[PDB]
Amino acid sequence: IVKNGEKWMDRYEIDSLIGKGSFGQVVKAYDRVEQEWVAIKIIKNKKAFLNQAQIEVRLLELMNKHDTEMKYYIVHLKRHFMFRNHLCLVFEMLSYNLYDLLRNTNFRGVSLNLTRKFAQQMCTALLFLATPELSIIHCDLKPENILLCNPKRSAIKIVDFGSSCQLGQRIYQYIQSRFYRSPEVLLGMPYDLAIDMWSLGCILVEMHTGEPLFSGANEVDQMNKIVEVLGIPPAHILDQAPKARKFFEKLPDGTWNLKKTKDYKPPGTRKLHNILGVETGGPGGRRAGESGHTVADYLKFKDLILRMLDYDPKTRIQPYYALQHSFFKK
Ligand SMILES: Cc1oc2ccc(-c3cc(N)nc(N)c3)cc2c1C
Ligand SMILES: [Cl-]
């Protein structure tokens, strides 16, 4: 829709398309005033996309005014304008995304040491979004929405607040990308910032193994793959879940079981300790005898992930406490 030389408002010179999504397009452009390259998110000229992007602008401007630190793992919105009836959001330029990074490993994963560096930045971002006066739920964390700041370095920023909402400003029941969708959302329950911690746990396993932890083809398959690793969810959760009976069945003594389909490993027997290869040289044994990949290192990582993948969103580890975990201690 935009030529690779087009000039906007005697300020921006469009170079190239660097991204696209349901929302519209992302272009690289030169800002003559700041004398720098910028990324311009161009929203489709349709009401549905405009209105949701106006929420995204509001949440990014809310973050910008909380300049008392920990805000620097979120992509910086520089400004926004209307042009040709497109809402346009101007960001700093970043580099390539963590899915691209995994693709580049041939989906064999990055080291525990680089996974730790990503985990510490993402926990810090989630600590910032949990600041009471922000209380922002990202709602679509996944490798594609985490970008390197610089192709030479391991700094990252989160992008895409297109699904995001403040606590108590929920619009959609059906949210998150399926692989990274929290049990509370699959179960149709009111959700809070804990869904992002669930996503992050899924993401960190994937960054190290090269493969998604829970690759469901649909919601029923998604919940079944979660149950393979983590077992049947606690009764107290299932007793409150509008969609419990999408996946489970309640028995005489207040117990729940999987709804069985026509012919999964039995509940809780696909152990994260074997996905990670804690005692077997890491994922597919590919880290056998590499530095920083000892059994003790792996056990700390496994402990932290199992805290991120708590079924109970009330007891699931929170960002501050994740940052104090021994996985991050030198
Ligand atoms: C290189 C680069 O730099 C970027 C900076 C911001 C965003 C961006 C994309 C979407 N969908 N939402 C937001 N908030 C930012 C995308 C990019 C890309 C791609
Ligand atoms: Cl385990």
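Using the numbering of Swiss-Prot, the residues shown for chain A are 148-410, 415-481, in order.
Looks like X-ray crystallography, 2.0 Å, at least that's what the header says.
Each residue, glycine too, has its Cβ placed from N, Cα and C.
Taken from Swiss-Prot as is:
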type     : residues                                                                                                       : note
BINDING  : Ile165, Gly166, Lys167, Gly168, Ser169, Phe170, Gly171, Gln172, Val173, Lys188, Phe238, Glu239, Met240, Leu241 : ATP binding site
MUTAGEN  : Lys188 to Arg                                                                                                  : Abolished protein kinase activity
ACT_SITE : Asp287                                                                                                         : active site, proton acceptor
MUTAGEN  : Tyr321 to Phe                                                                                                  : Mildly reduces kinase activity. Does not abolish autophosphorylation on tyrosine residues
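Close to ligand 1, meaning a Cβ under 6 Å from one of its atoms, is not one of the recorded positions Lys167, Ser169, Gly171, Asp287, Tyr321. All chains included, 11 other C-beta atoms sit within 10 angstroms of the C-beta of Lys167 (ATP binding site). A separation of roughly 10 Å, to the nearest angstrom, links the Cα atoms of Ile165 (ATP binding site) and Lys188 (mutagenesis position). Cα of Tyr321 (mutagenesis position) to Cα of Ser169 (ATP binding site): a distance of 16 Å. Once the 4 unmodelled residues between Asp410 and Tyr415 are set aside, the endpoints remain 9 angstrom apart, Cα to Cα.
Sequence-distant neighbours of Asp287 (active site, proton acceptor) (same chain, 6+ apart, CB under 8 A from its CB) are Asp307, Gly309, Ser310, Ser311, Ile322, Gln323, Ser324, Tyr327. The Cβ of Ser169 (ATP binding site) lies under 8 Å from the Cβ of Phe196, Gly309, each of these being in the same chain and 6 or more residues away along the sequence. Cβ neighbour counts within 10 Å, taken over all protein chains shown, single out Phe238 as the most crowded of the recorded positions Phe238, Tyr321.
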